[PDB]
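Q: My questions will all concern the structure given below.
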Amino acid sequence: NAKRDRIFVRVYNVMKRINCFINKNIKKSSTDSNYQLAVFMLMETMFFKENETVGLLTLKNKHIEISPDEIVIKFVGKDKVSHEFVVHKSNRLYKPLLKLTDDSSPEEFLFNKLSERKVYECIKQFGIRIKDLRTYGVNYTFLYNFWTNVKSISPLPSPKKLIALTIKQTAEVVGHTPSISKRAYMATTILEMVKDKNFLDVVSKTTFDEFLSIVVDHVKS
């Protein structure tokens, strides 16, 4: 598919762009609305909807537990969408989020100099809408699990069972079974690379970045 190839490839590159922006702005003090973008941008793209977007900007400094080796973030977006993820000391987020946290203001929002308009516009100015980042994430999650499968499972399941296992894992990971258009685009894409006799054998020795690149090289061609 022409369209989906274009987008996947577009985001793989756009992501490279948002990461430079990040490494620019995180050096920018704290109070900077742009330093606050770079921190939120880091939080977004590091997906490892609209509802929970609210809760994050509705994130109070008093729900951000901070300790020597971790930071536990807690929010509730429209009842059901309640979460409590953690950030480990080593992870890219810990320090900028440590610097962003103001403990002298428990009831004020972490991302106080940002909101709906601020974030949304940033990302879109990168050449991709929200949607583009979301489907990309599921494609990234599918490729990650697929990758993870080929190096952990010996002997290998074979193209159809490997693919089916990866979709199931991505549904378990992302929380829901992705669209049929999405599953179809990823299974096909994978069945077409599998036509190469050494594809799987090489993937079993790639790092995830070598692999993701091999996949962009293919989609781009």
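We're sticking with Swiss-Prot numbering for chain A, so the shown stretch reads 81-128, 138-310, in order.
Heads up, the Cβ atoms here are built off N, Cα and C, so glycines get one too.
Quoted from Swiss-Prot, the note attached to the mutagenesis of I217 to P states: Temperature-sensitive for DNA relaxation in vitro. One entry in Swiss-Prot concerns the mutagenesis experiment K220 to D. Its note says: Loss of activity. Swiss-Prot lists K220 to I or N among its mutagenesis entries, and the accompanying note reads: Reduced activity. One mutagenesis experiment named in Swiss-Prot is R223 to K, and its note says Reduced activity. Experimental mutagenesis is annotated in Swiss-Prot for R223 to E or G, with the remark: Loss of activity. Where Swiss-Prot documents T224 to G or P as a mutagenesis experiment, the accompanying text is: Reduced activity. Where Swiss-Prot documents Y225 to H as a mutagenesis experiment, the accompanying text is: No change in activity. Recorded in Swiss-Prot as a mutagenesis result, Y274 to F carries the remark: Complete loss of activity. Here Swiss-Prot flags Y274 as active site, O-(3'-phospho-DNA)-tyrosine intermediate, drawing on experimental evidence.
Have a look at these and tell me how they're positioned relative to everything else.
A: Secondary structure from DSSP puts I217 (mutagenesis position) in coil. Cβ environment of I217 (mutagenesis position): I87, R90, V91, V94, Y225 lie under 8 Å away, each six or more residues apart in the same chain.
Around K220 (mutagenesis position), taking its Cβ as the centre, 9 other Cβ atoms fall within 10 Å, counting all chains.
Following the DSSP three-state reduction, the secondary structure of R223 (mutagenesis position) is helix. Residues near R223 (mutagenesis position) in space but far in sequence (CB under 8 A, at least 6 apart, same chain), listed by position: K138.
Cβ contacts within 10 Å of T224 (mutagenesis position), excluding its own Cβ and spanning all protein chains shown: 19.
Note on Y274 (mutagenesis position): other Cβ atoms within 10 Å of its Cβ, all shown chains, come to 21. Under the DSSP three-state reduction, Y274 (mutagenesis position) is assigned to helix.
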Q: Let me check the 10 A CB neighbour count of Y225 (mutagenesis position). How many other CB atoms are there?
A: 20
Q: What Cα-Cα separation, expressed in whole Å, is found between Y274 (mutagenesis position) and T224 (mutagenesis position)?
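A: Distance (Cα to Cα, whole Å): 11 Å.
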Q: Cα-Cα distance in Å from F128 to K138, with 9 residues unmodelled between them?
A: 14
